[PDB]
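K.L.:
Can you read through this structure? Questions will come right after.
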Amino acid sequence: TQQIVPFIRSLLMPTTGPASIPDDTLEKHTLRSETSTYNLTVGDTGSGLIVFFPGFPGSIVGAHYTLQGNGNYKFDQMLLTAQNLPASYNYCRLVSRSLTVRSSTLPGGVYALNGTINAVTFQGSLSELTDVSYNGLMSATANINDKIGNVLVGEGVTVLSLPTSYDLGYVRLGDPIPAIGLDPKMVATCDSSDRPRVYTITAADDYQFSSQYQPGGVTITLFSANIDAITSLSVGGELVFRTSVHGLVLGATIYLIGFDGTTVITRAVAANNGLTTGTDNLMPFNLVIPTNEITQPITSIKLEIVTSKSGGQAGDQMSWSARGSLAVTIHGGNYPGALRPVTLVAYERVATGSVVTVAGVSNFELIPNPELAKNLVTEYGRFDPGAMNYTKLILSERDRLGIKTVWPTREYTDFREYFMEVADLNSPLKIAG
Amino acid sequence: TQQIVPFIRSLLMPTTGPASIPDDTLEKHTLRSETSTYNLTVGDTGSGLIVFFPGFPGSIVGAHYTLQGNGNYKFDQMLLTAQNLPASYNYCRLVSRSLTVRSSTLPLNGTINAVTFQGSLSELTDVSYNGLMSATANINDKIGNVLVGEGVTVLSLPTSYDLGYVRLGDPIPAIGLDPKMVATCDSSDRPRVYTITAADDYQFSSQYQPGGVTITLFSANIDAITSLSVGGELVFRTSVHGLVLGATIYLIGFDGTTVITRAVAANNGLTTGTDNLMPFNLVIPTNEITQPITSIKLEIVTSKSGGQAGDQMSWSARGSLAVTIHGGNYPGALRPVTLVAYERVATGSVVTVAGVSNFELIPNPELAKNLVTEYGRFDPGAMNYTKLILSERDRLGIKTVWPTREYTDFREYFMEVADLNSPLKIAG
Amino acid sequence: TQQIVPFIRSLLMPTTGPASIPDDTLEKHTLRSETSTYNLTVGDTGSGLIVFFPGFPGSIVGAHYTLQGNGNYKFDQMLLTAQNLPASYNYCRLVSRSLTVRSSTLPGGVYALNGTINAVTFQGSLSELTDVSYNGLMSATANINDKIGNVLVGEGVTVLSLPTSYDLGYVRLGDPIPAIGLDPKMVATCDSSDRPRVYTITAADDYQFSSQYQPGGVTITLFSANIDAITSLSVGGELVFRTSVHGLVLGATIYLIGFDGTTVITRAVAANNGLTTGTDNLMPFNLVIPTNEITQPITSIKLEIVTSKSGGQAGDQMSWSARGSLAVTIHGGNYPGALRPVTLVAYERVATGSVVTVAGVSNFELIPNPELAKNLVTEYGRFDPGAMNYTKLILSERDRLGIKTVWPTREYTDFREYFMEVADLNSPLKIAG
Amino acid sequence: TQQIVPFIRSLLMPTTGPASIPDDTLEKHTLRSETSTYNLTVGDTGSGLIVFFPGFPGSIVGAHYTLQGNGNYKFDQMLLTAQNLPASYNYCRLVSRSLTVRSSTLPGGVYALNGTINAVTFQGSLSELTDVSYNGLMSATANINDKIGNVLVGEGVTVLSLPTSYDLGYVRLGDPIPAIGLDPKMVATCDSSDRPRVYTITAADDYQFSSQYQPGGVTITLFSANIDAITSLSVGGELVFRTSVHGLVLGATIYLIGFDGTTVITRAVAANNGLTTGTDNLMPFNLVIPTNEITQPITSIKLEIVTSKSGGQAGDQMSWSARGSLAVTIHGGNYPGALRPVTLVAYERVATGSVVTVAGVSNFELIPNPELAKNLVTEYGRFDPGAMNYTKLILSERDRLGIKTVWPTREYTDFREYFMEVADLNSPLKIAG
Ligand SMILES: [Ca+2]
Ligand SMILES: [Ca+2]
């Protein structure tokens, strides 16, 4: 520390403002901060979960779920940046981010404040967590500085975004692209694409299906698989069906399921589709799911198949054989931060009707869209040598320095003042010559 | 050199263990070594080829092929890491790797030629024992006629730092009605894409045949070790009524053998005076690829419902296909290849492979519960020192393929400091 | 910092008292502090907005609006200086100002959980804000140190007035001028005038009006435009009307609308006014609106026109053509601070029946009115060189120093003690000679 | 203190993470932290007791008992580590541990006035405490730094684990061992065994029993004795019975009693043991009690004998003479930490229904089980000389330094910042060469 190092300051104290990442990704850019402010209402159980995407290169900050009587989560809302970055910028890179979660309210009739928080940073995407209960969170990492337990809600928790790789590319935001079309509801964007994530699902390898006839048909769930998506994705591939039985008609639908078990997206992949005897019957997958259709994080994908017969009787026995694999590409999905690190903040025993307050600052390197570029000057980052080495040193000593991704806010506040002991005006420039 | 530099030590002497790559890719990770041990049997000709993927970010180390009487190679087996990394880890980055190839038994014993080729397997123009020697112009990337008893050392030298973590082909939680159901999350970042314009108004013409007339529309060299997909469309036009088309894609192994065969369209009537579409929607999962893919070909069968003596079946075809091999362009995934060829080894003798691979790894969710991860040790000047060393690679004689005896000498010539640790023991 | 610099002390800690601005505006003046103290009552929705004019050269500090069940704002009261400066002084210049906004008290110096505060400093006048909702505030500036999000109400927010230009002229306050008149309600003042703001509205350029006869007439709103006024303004200009229809009578009224959509001032510009065929019919605008008539900040101006006929029957048709532009001059309106920077403090989730407490100090350079001048000594400011350079340095490093216009009070308090680490008695003057 | 000493840091501030114990026990191991998080509910009396085992080499942290109307304790639940260590590791050694006990229920929203805490560290096992009442606790030690009285529950208490011997062996955790068996409920473990604790109980030295016949038999309790167990144990030994009465049939049953006086385990030791007249009749004890059947700490052991007769009818006398010693071996029992030091945290006057929140961190040296060993690198501890001497010095001056095992949390927090005044980044490594 001398004066200090703008980047370290920004990284460890994001509410302080942005600084350019001192890596090798030399683009003309501009630096911006976006706040996140939410007042979430606590449900009947007094318990809930905030899912944060600490490294998300863009306006999506997280999602809030309330916990319900029956032990299921129910989606409340997305937590976003104050304004929608893709409306103004085309490219983006996350510099630093911190968020605070605390209660700001005790309801009218309530005698006493009570409530606690458990939090973890998990090195995987949302659907990869084996246990998302308040208690279960605590073992999602072995890293002591990536978990915090039973922090009082009144005091609150601070989430600090720590890097998962530098020298990351600029990410295209989901920015609208100039387009005209006959449909009012037409939407054209240029999506986060670099570093796609690909899931491959072999749904069947000569899977035999056999069942008696039914008016309305017989529906099966061929497979269900955990995947992650926040933004646009596509499904490709093909199933091949064989049969000895004449006049079978196949229906097939893909469902993308949210974290709360709810259907987010439903797409008929093939409806009413006759099968010929002694031949391959192809069922291609050509699905594109746009960002705006994804109303909450996708947590799994499943495929249902309906089998029905034209004629039909009592005992008819409908049978088919199926073979093939599908590929689910989520665009830009493997970009570190896009899906990968997840910070969960769980609360419980909070009085029903009380407010859980979220306040955050996100810092970005940004490239303006064409219209803004006319009035927004861009520059290469400030050069200071040793900024990156200092960052590397700090992170290398992360555990001995106690630099957490999840803090009791009181401890983070102490850390701020313990660190940051120099911010020294600027000695004789004022008296130099 | 002072003490030394863990990374340089790991890079130049991988059997020594792992060290974090001193680049800008700052992820919380863990460091691991995986051994490779194989005892390969020499075939009838006393000759064969080991294909190594020195930079492969994961458990695939290489493949062994024996050479046969008729001059063809025949696949033996994949050479892997001791345990399957994707079963325990989700993300991975290669730190360093070395492998030794020597004979260990007799039923002294023939010779080895080796090269590191800066391209993928199918790109090599000549893979014969002798032909290898000209795959590079780089003198430190080839070694000739090393005695098999003494053996060869393959050392993996970098092809780019600041590489992303690669997703391993890790199983993803999934339930399904089929026992043989498999769901993975694949190496995807940095795909390789081949584009094949199979036809641009290609005219086909032939007399009728019971059973049909089969043609190979195209054949093209491509590379795949892991999952890939084929997309695109052919469009067929015709003046002849009642023509039925069959089409199959074959993915062919290095040994000319069919690895994967997929019917793309079987029994498919063509209408007169219209475009007849033949879409390609193929996804090939990793587990189906039993040996490296070296080429792709498309066959088309043309038959007629009626049929007679002279019937003349004709169609016009147009369209291009795209073969995407997932994560294929990730440096190391397909790209550098080291070939170790042996010949004149006595039939029935053992060619012994022993290696160490070093990785930066991120544990899967279940292991993450008990596996602490950290940012890499900071030492400044580690990367500059690496850059200096590599910059002087040729004057230092840092080879990718060594006579083992020469590599051993190099180890002791380098690495002349490993100095205990002077007065920490007496400090205060 | 040596001892310190009175002006910097005053600027950054206004509760400390006044100091002369170290610019080139050398007037004999006197230095004063005026407190602002308000106990505002929270309405039904538990939500509201305080509009501050941090740079206002005089006694107007801000205005309080409650948010109502229906989602609309309603004016409560002006927030003023403790005493009315124009009653005692004729000229004035703002030195520094800070205000506190909080709620809730408990035995032990402790405060309760009582909702949240969002605040921004916007570099424009009140009516220029595109979004004034609690959440929308957060994007009124891109400047991270000019916005603060979801501060607990119990802890509260500190508004600090940062300069918008030095070397400003002394502003004439709205001081009463000696006058006698037959009317008890006669008022004569000398107004803030230097640096007027002028709006020009071309209300019509051959605008055709056409409508069927109506007993009582047909009223239209020719235009509506957002403008800003806190003090006196005037409307000048002329509309010209043409018509081929005989017997048309025009009425026209100007309305000045408050931030809460309420009519603040209504002035008939022309009532009962016959139009002649084939000639220009002039409608001049000669409006002067005195300060005392402006009961709350003006946010827009609109002009209504009534077209009546008197002798009209069944379905007659009334038509006229209109041409002309108006000029709205708000006196001293462009004086930096008079309208320009606005700080919004929005609260919500505040317990109904609790009181939002405002406490502030405003510091001024003042010239006494003739009666006070007889007993009020005035002087040129204390000379200290480097005071202005030091101010310029501090402001130049504003963002790295984290000098905010809106603070969580707790953070401002910390800043005060972090800064201001020298106030050193006065070493051997006491022992000198 | 220079930089500092990882071990001392871990010992005095366990929430900081683990460090290797600088003793002579040189094993290849790995270092881990496990959190403990509990939200306990306060019962009817507003009073209860948390029993901590601060030195326990494994996943058992303590047990919670509520106090009841009738003055008895009632077991609530075991307090454990976040995950079950024996599922992943085979050997273990405790490095350091701290736990926090406070009410998360804050009346008014801010106040810590919600009852009080008394706490002690007792140098013996649970059953050895003579007085376990809230008030009685205070005299369990004479050591002033091992007791704390009437700490406010809102502020809370910190339990710090201080060593009871170094150079301890690695303890085998209760890890499952590969086994197949016909019974679904079959369980095979390898238990903490090193350093057994043995109680010898001479239950009878020619004890004369005499009572009249009753259908179904006559039951006496031969003895009860205070013993301690949290994990597996076994009972060995023999009773010899003499009689003159023909056709007596003896049954024996061992009861293991919880701290709350509840039977945890009941095992029949003898049934249909027909006594032969005028001869030694042996009653061997061959009991093995597995860890898993112990649902709460065992505070005592008793043996009942049931004495029945064939054709007994009326004034038929039943009489036996008994002689013999039993030995109760609790496995690993004498391993310092396994049973020995106990920290009791008692609360009272807490409002019924409020939450007492426990949060802790436990640090371990661990050896992975065979499956984990495949992916878990193990190493000998970091060498730093003088670490152990420094620990010895610190502990030697424990009382003058005021290093407590039980703290008012506020005082512990102060201590943390008073200690730990160096954590100094790392000066010119960053600029060296
Ligand atoms: Ca770089
Ligand atoms: Ca000037």
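Using the numbering of Swiss-Prot, the residues shown for chain B are 8-114, 120-440, in order.
The deposited model was determined using X-ray crystallography, 2.6 Å.
Quick reminder: no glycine exception, Cβ is built from N, Cα and C everywhere.
Okay, these came from Swiss-Prot:
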| type | residues | note |
| --- | --- | --- |
| BINDING | B:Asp30 | divalent metal cation binding site |
| VARIANT | B:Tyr80 to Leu | In strain: Isolate Indian |
| VARIANT | B:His253 to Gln | In strain: Isolate Indian |
| VARIANT | B:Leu263 to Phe | In strain: Isolate Indian |
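Let's see these features in context: how buried, what's close, how far.
P.N.:
According to DSSP, B:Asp30 (divalent metal cation binding site) sits in a coil region rather than a helix or strand.
Under the three-state DSSP scheme, B:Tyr80 (variant position) falls in the strand class. Counting every protein chain shown, 21 other Cβ atoms lie within 10 Å of the Cβ of B:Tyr80 (variant position).
Around the Cβ of B:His253 (variant position), the number of neighbouring Cβ atoms within 10 Å comes to 12.
Reduced to three states, the DSSP call for B:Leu263 (variant position) is strand.
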K.L.:
Compared by Cα position, which of the recorded positions B:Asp30, B:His253, B:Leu263 is the closest one to B:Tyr80 (variant position)?
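P.N.:
Closest by Cα: B:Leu263.
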K.L.:
Measure from the Cβ of B:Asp30 (divalent metal cation binding site) and count the other Cβ atoms within 10 Å, all protein chains considered.
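P.N.:
There are 22 such Cβ atoms around B:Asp30 (divalent metal cation binding site).
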K.L.:
Using C-alpha atoms only, work out the spacing between B:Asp30 (divalent metal cation binding site) and B:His253 (variant position) and round it to an integer in Å.
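P.N.:
If we compare the Cα positions of B:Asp30 (divalent metal cation binding site) and B:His253 (variant position), the gap is 64 Å.
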K.L.:
Distance check, please: Cα of B:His253 (variant position) against Cα of B:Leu263 (variant position), rounded to an integer number of angstrom.
P.N.:
32
K.L.:
Through the lens of DSSP with three states only, how would you label B:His253 (variant position)?
P.N.:
coil
K.L.:
To see if you understand the setup: which same-chain residues, six or more apart in sequence, place their Cβ under 8 Å from that of B:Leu263 (variant position)?
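P.N.:
In sequence order, B:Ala236, B:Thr270, B:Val271, B:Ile272, B:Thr273, B:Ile296, B:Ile301, B:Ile305, B:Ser307, B:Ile308 meet the Cβ cut-off.
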